[PDB]
Amino acid sequence: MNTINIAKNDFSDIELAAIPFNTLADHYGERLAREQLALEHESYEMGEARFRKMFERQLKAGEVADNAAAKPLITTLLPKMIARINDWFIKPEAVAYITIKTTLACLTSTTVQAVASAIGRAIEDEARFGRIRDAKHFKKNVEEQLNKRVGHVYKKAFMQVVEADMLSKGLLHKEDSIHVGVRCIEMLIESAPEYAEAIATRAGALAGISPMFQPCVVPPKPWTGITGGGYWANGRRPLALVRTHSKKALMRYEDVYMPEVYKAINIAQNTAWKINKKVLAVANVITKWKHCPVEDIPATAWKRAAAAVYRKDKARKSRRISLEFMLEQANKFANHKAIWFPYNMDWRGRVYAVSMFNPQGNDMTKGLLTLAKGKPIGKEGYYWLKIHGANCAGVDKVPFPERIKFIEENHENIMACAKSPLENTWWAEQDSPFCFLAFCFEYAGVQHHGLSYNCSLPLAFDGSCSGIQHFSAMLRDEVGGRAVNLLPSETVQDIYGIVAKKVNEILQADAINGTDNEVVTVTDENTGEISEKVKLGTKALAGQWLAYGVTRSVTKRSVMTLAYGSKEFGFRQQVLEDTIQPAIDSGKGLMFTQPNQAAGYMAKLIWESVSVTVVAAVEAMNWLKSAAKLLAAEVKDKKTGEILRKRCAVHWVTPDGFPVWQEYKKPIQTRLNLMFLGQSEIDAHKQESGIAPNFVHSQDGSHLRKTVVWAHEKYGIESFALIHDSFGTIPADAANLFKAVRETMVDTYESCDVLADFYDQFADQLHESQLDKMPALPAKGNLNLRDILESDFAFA
Amino acid sequence: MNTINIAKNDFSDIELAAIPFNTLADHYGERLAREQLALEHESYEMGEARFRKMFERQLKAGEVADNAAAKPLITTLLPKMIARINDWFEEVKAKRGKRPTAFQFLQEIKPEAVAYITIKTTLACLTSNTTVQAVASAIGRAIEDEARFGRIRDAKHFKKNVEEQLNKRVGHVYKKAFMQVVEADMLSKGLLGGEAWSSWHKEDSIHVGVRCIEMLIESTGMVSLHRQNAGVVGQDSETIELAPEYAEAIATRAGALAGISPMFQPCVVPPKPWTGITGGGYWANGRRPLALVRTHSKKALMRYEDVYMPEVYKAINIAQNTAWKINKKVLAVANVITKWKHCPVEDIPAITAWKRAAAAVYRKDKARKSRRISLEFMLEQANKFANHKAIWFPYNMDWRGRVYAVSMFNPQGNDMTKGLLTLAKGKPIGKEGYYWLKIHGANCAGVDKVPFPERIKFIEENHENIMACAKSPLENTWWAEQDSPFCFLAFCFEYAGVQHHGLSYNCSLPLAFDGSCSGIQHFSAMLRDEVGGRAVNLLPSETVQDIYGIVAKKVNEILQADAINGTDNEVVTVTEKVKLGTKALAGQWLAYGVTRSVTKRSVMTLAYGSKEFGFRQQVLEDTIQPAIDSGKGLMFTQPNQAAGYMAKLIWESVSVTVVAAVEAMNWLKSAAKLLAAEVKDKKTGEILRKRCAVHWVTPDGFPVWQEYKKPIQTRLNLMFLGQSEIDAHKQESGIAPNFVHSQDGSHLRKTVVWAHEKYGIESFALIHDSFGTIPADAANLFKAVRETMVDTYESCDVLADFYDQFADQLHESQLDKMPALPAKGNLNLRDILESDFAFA
DNA sequence: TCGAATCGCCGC
RNA sequence: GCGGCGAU
DNA sequence: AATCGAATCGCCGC
RNA sequence: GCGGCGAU
DNA sequence: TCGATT
C-alpha cells in the first residue's frame, strides 16, 4: 500500500544519459534535443501518475486484488490453500479465491469477525447464483445480460430477477456465515508486511512501463531494427517494430530481412505535422459550451429506450474525456513549428502511430492536425482540394464533376464559415465537420491568394471496401471488382445498393411464388402449454420486407462485416438491431409481426445476394478458413491416441516481405465467478475466425507500405497521412499519390499470386489424410488489373 | 372553406384614418406617426396570417370543428340533431317488426355524443371522398370507439386515476393505444364485468353512420344528399355536400376572427396615454382595441367606465412612458450561442420507476420544443428593434389590477428577454449607483440570501471573472453558469464600463428589487404580525431571512422530538397493513436530511390557498419520488405515509410562523363563502338572498369584482374534444389570493407615482413586485417602495374596508357564522423604512 | 360526496 | 377544455 | 447424437 | 475478462 | 443452421 516513486532515479536517467543527447543535439540542435528528452521523461512521468490514481481508487474499492500488482502473489498463494481446504476436509478453488480477495479487500479499506462475515455472506450468495449457472443453457440466456451488468450490486440484482423467473417457470445462518469465514481464515492461516511489499514493489514496476506516449518535437529515431525505434531515449519500455503478445513472436522478426518494410516505416515517421491553429481556435470555444461540439446543433418501446439512454449518457462521458485529452495535446504543441509521430506495426502488418494523439484519430483530432511542409496549390491541387471538401461534406457517391459543382454552388457558405466560424454553423452540420472546417480555411486562402497560395492540408483518398477490393484483385473478380469501383466506371458504384437491388429481386420472386404459411403446435417446456404457432412462408415474409422498402441501409452492415467473417447467422442479429427493432420503436414495423422470422428471412437474402455480388471474396475466405482448420487441428491415430501431427500455426509473407505468424493460444483451465471477478494450446476456432481478416489486412498493409515507398521514390512525396487504407498528402502532391496507389496495387497482384504463395507455405505442413480434404484454389476471374489504373473511384 | 382577405381594405384603414394620424403626429411628428401606424398595421397583418395557418392545419387534420369559427354553428344545430335522435328511437320502438340495424348501436352512445360525433366527423371528412359510405364508416368507427372505451369512463373511480395519463398523451392513436392497455388491465382485474368488447364488423359501422347522416338532413340539414348515375348498377353512387350558407358562416366568422387577433409589437413612439376604458396604448383605431382592464365579460369592463381612479391612470401612463432599448451587447452574444445550443445556458460542460422515467423523457421532449419556439420569437423581435434609439411598451391590467405589458416581447418575460432589454434614458452612475449596480449583479449570480456587505464582497472578489466575461463572453462561460445568466452578463458589461469610464459613466441598466414573498409581506402588514414580518424581511433583521429555512428549522425541531418520543408503529386493517408511527417516520426524514428544499414549494403555494392536503402531493413529487428514482428513499419504505407526515409538520411550522397570513386568508374565504351561498328557507324553499359576488376597492382606487361563473352544461368525449350561475367554490378558492394580488398591484402603482412625483424617476422596470430603475435612481426607488407600503397600511385598514363593503349584503342567518376581523399584532410599520432586505 | 392564484405564449 | 413553456 | 459458435489497434471504466 | 468509446 | 467440434 506504499508505492516508491520511480521518478527520481528511473525517469531521471532517461534525460540524464549523455549518449542520446549528443547524438540528438548535432542533427536537431541542443534545445530541440533537450525538449524531446524532457518530453519523453514527461510521458513516463504521466504514466506513473496514471497507475497511482488507478491504484488509489482500487484501494478504496478493495479491488486491489483485481489490479495486476496483486495478481502474482495470489497465483502462488491460491493452490496451497485449496489443498489445505481439502486436507482440512462450493468448489474448493472458488472458496480459496473468495477468501484471498475478501481478505485483501477488507484490509485495504480490521476485525476478524467482519472479514469472516463478508466471506460467508459472499460464499452463500455465490453458491445460490452458481447453481443456476452450473440450468446452464438457461444461464447462457442470463449470462449475456449478467456480463452486461456492472458491479456486484447490479449482478446480484440481476441474479435476483433470473432466480424468481426460474422459480416461476420451474427450472429449480449469520453465525454460520461468520463461522464459515472463520474456518476459511483458519485454513488461510495454515496457508503481512512482506507480502504487502511484493504488491508495492510490483506497483512501482508497472508504473514505470506504462508511459503516456506523446508526439516528437524532432524527427523520430529511424528504425534500423526490431526494437529501440521511434523515441530517441533508452527507456523502460522500448518500442517494438511489431506489437507482439509474446516476446518469442517479436524475436522471429529479428533475423528477417525486410528492406522495403523498414523504409516505409521510416518514411512515414519522417512526415512533419503542425497544429491547425485556426481549427484549434474554433474547437477551444465550442468545446467550453458543448459536451460534444457538433453533437446537437439547432436546425414496450420505453424499456428498449431506457437501456439506451443509460448507455447514451455513459457514452457522452466517454467521448468527452477523449476530447479533453486531445484538445490539451493540440493546445500544448500548437506553437511548435513542426511535430512528428513515430510509427510501429501490429502483428498483421498494419501501420499505427505510437502516440495517443495521432493523425489516425477522430474527426476533431484529424482536423486539429495538418502537414507542416506545403507546396503551392496550383490548378490540380485546387481541384483535389475541392474534391476533399466534398468528401468531408458527405458528397462522395457522385462522379467528380458533381463533387466540384457542389463546392462551387456552396462557395458563399464555405467563405462564410472561413470568415466567421462561430457565426455560421454550416460546417458543423457536415459529415466530417472539423475536417470540413479545415478545408474551408484553405479554400478561402486560395481565393484570397490565388493558385500560388501555399497549401499543406492532407487530402485523404480512401478505398471503398479494401478487403473486397483486395480479394477481387487476387482472384480477378470483375463483378466484385466493379462493385468496389476497381474497374473504371462512369458512376460511383455502391456495393450496398447492388446487394439491396439483388435482395429486392429475390423479394419480388418470393412474393409471387413463395412457401405458404404453415401452423405448427408448440408446447413450452416449463409450462407444458400447447399453443398454435405460425411459421411465416417466404411469400408472407417478402411482403413485409417489400412494405418496409429495402434500401442500402438494410444491407450496409452485413457487407461491412463480411471482411470480419460475418455470414448468414451474424446478419440476422444485425438486421434485427439495425432496421427491425428501430422501426418498431418508431411505430413502423407493423408489417414485422414476427421480428426474428423477418430477420432470418432477410439474412438469408442478404447472404445469397452478397455471395453472387462478390464471389472471390466469399470463395477466398472459405479457402483460407479451410486451410486454418486443417493446420490448427491435431491429428491422432484413433487406436493409438498418439498425435501424428500437432496443432500448427499459420504463417505467410506479404509481397512487401513482411512475415506474419498467427498463433491464437487458449489456456488449459480458467476460473470465473458470477459475483467476483474471474481469475498454452493453439485455439483452432480463433485460427479459423481470424485467418480471413488477418490475411487481407496483411495485404492492405503491404499495399500501404508499398505505396509510401513508391510515392517517395518515383515522385517527390515526403509528407504522408496514413490510415490503413486512407492515403493523404499535400494538394500539390495529391495527384501523384492517386497514381502511386493505383500503380502499387496493380504491380503486386500482377507479380504475386498471394494465395498460391500462401499454399506453398503450409502445403508441407498438411498430414497425408489432410491433403484430400483441402479445397483447391478458387479459379481466377476475367478482370484485368490494368483497368484499376484508369478507375477514378477506386481511390486506392 | 375559403376566406376573403381582411387585409386589402380593412387593414388599409389603420394607416389611412386622419384622426389617429393627426393625434399621433401632433405629439411626435408625422414620420414617427408613419412608422408607428405601419407597425401597428403589420401587427394586425401578422395576426391574421397566424389564424390562416392554424385554420389550414385544422382543416387538414379534420379539426375544423375545434376552430372557433365553427363553434357557433355547431351550438345551433346540436339540439336539432339530438331531438331527432330521441324521436327516431321512440319512432323505431313504436313500429313493429325487425328493428333497424343501427338502432342497437346508436343506443349505447349518449344521444348528445352521437350528435357531436357525426357533425365533427362529417365536417372533418368534407373539409379534408364525399361519398356517404366513407363518412358513414368514419362516423361509425368513432361511435364504436366512444362506445367501447366510454364504458371505462362510466369504472368511474378507477377512471379518475387513468384520466390524467390519458390527457398527457397527444394524438388519437396514442390516446387509443393507452386505452387498449388499460381496458386489458381492468379486464384482467375483472372490473369491466369481464366482458371483452366484440368489435363491430364493417357493414354494421356503415349502417350506423348512414342513419346519423339521414338524421341530420331531416333535423339540421347542413349536409345535403345527391345521387350520381342513378339506376346504373356499376356507378350508382350517393354523395354529400355542405350547405353553402353554413360554409359561408364559418368563412365569415373565420375572417371576422382573423382581423381581431393581432400580434402586438412594441411601440416606436411613447404609447398613447390612457384617458378611459378603451383605446389606450396603441394609437390606431383598431379592430381589437386595448382595454385598461382585461376582463372576461364586457360588463365587468363597463363597471370601470364610471369610476374615478386618477392615481390608477397616472401609474399606467408613467409605466408606459418608460423608454427601453435593446441591449445590443447581450444580443450579440445571444445571436451566436443560440445557433449552437437549443437552450444556450442549459448544458455547459463543467468539472414503475422505469415507466415514470419514460414519462419524464416524453415531457422533456415537449419542454425542449416549447422552450425553443419562445426563444426564437424573442430573438427575432429583439433583432428587429435592435437599431431603434428607443422602444416603448403599452400597459394594462388584469381584473385584479396587476400591471402587465401588452406586446408579446415585453420586459416581464424570461431571463433572456429581460437580459435583452435595457432602459434607454440613463444618467451618470455615481458612487451610490455603482453600489447598487454591484448588488444587482450579486443577485443575478444568486448571492441574495446574504447581507449587502458580503454581496459587494462577492462582486469585488470575482472582479477578474466579471471583467473576462465582459471582454469575451464567448470565451468565458462563467456568466452562463450563474442563476440569471443573461441578466448577469448584462451587469458584467455595465460593470466593465464603470471601470473603463469611471463613475461618470452613463448607465441605463434596470436594477430590479423584488419583494421576497409579497403576499405574506402584505398580509403581515395588514394584521401587523411581527414574527411573520421578520420572516419575510419586513422588519429589519441581522441577516436576510429565508422563510423556507425557517420552516425547515421548525420541521427539523419536530422531527428530532418525534424521534425520541412519538407513536410507535401499529398494524391497521385496510379494505392488515402496518401504519408507521411518527417515531419511525421522523427517523426516515432525519436520514434524508430536511432542508429549505423540502419546504420551499409549500410556502410558495400558501398565498394560492394550499394547505396540509396540498403539501402531501407537493412533498411526494418534489422530494420523495425523485429520491426513490435516484436510489435514495430506501428510508421512504411507505412513501405516502412519509409525505402525509411531512405535510402535517410543514403546515404546523408554517401556521405558527406566519399567523397573519393563515388568519387573513381564512377570514376572506369565510366572507366569499357566505356571500356566494344562496339563502333559502328550508320549509318554504324560497331563496331569501341570492348568490352574491365579492367586490372591493384598492387603496389606490382600483375597484375589482370577483364573479366566478359556472356554465350550466358541458360534454366530454374520450378521443374527441368536448364542446350563468355563481361558482361558489371558485369564489372561495380565489378570494384570498386575488385580494392580496390586488394589494400588491396597488402597492406597485402607488410606488411608480410616488417615485415619479417625490423623486425624479422616469424609468420603471415592473414585474408585479419587482421594481427596477436606472442605477442613479436606484436608491430613491428603494426609498419610495418602502414609503408607499408604510403609508397605505397606516392610512387604510384594508380588511375593515372590505367588511364594510359586504356587511350590508349578508343575510340575517349568516351573521352569526361570519368570523370577526383578525386581531392586529405588535409590529410597527415604520421599521419597514429601515429594513434592508424587504426590497419592497 | 367532493375538493384540495393571476397573466401570457405555443400545441391539440 | 386538455398538453407544454414562461412570468409573479 | 451432442453440441458449440456465429477482424485488428487504441483510450476510458470495472 | 467484462463494459463503454474511437480508428480502419 | 450448418457447419463445426465433441
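Quick note: numbers on chain B are straight from Swiss-Prot, i.e. 1-128, 131-156, 159-355, 375-598, 607-754, 767-883, in order.
For this deposited structure, the header notes the method as X-ray crystallography, 2.9 Å.
Using the three backbone atoms N, Cα and C, a Cβ is placed for every residue, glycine included.
The following features are taken from Swiss-Prot:
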ACT_SITE  B:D537  active site
ACT_SITE  B:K631  active site
ACT_SITE  B:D812  active site
MUTAGEN   B:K172 to L or G  No change in activity
MUTAGEN   B:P563 to A or T  Inactivated
MUTAGEN   B:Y571 to S  Inactivated
MUTAGEN   B:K631 to L  Partially inactivated
MUTAGEN   B:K631 to G  Partially inactivated
MUTAGEN   B:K631 to R  Partially inactivated
MUTAGEN   B:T636 to P  Inactivated
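Closest by Cα distance to B:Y571 (mutagenesis position), from the recorded positions B:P563, B:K631, B:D812, is B:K631. Taking the Cβ of B:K631 (mutagenesis position) as centre and 10 Å as the limit, one finds 18 other Cβ atoms among all the protein chains shown.
In terms of local Cβ density within 10 Å, B:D812 ranks first among the active-site residues B:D537, B:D812. If you take the CA of B:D537 (active site) and look 10 A around it, you hit none of the mutagenesis positions from B:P563, B:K631, B:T636.
DSSP assigns B:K631 (mutagenesis position) to a helix in the three-state reduction.
Shown in sequence order, B:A382, B:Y385, B:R386 are the residues of the chain, 6+ apart in sequence, with a C-beta less than 8 angstroms from the C-beta of B:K172 (mutagenesis position).
Distance from the CA of B:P563 (mutagenesis position) to the CA of B:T636 (mutagenesis position) is 25 Å. Neighbours of B:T636 (mutagenesis position), defined as other CB atoms within 10 A of its CB across all chains, total 15. Taking CA atoms as the reference points, B:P563 (mutagenesis position) and B:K631 (mutagenesis position) are 22 Å apart.
The Cβ neighbour count for B:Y571 (mutagenesis position), using a 10 Å radius and every protein chain shown, is 20.
There are 14 other CB atoms within 10 A of the CB of B:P563 (mutagenesis position), with all protein chains counted. B:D812 (active site) and B:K631 (mutagenesis position) have their C-alpha atoms 19 Å apart, to the nearest angstrom.
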